[PDB]
Amino acid sequence: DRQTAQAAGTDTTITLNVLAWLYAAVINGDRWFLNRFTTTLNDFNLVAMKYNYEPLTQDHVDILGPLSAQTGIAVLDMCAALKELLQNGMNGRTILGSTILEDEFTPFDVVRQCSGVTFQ
């Protein structure tokens, strides 16, 4: 049988967890995609929905707050960096010991003392 095909596998991607994963990538080192252009939450949400990514809200932005403190990258610049990745890709590169990116990773993990000597 083929219950919830695409609708529960490819129609959406957990944007908050991708932003969390990209903060972990910045923390590990990789930040070539990390522009400083900023973005509105509305235009970010529109680009997310254009490319099968969920919209984001202030309650979800707050979860990324301590990751912005640990890296100096404001959440709207992490949003703007993902907004660039959604339009340009990364398949010819590596970012976290892989050629692709993730949304499976649980959020709020990188609030720890991951300052450079260790990460997990």
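Quick note: numbers on chain A are straight from Swiss-Prot, i.e. 3427-3546, in order.
Method on record in the header is solution NMR.
From the backbone N, Cα and C atoms, a Cβ is placed for every residue, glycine too.
If you take the C-beta of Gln3429 (variant position) and look for same-chain residues 6 or more apart in sequence within under 8 angstroms, you find none. Among the natural variants in Swiss-Prot is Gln3429 to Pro, noted as: In strain: Isolate BJ02.
Among the natural variants that Swiss-Prot reports, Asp3488 to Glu is described with the note: In strain: Isolate BJ04. Under the DSSP three-state reduction, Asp3488 (variant position) is assigned to helix. The Cβ neighbour count for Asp3488 (variant position), using a 10 Å radius and every protein chain shown, is 10.
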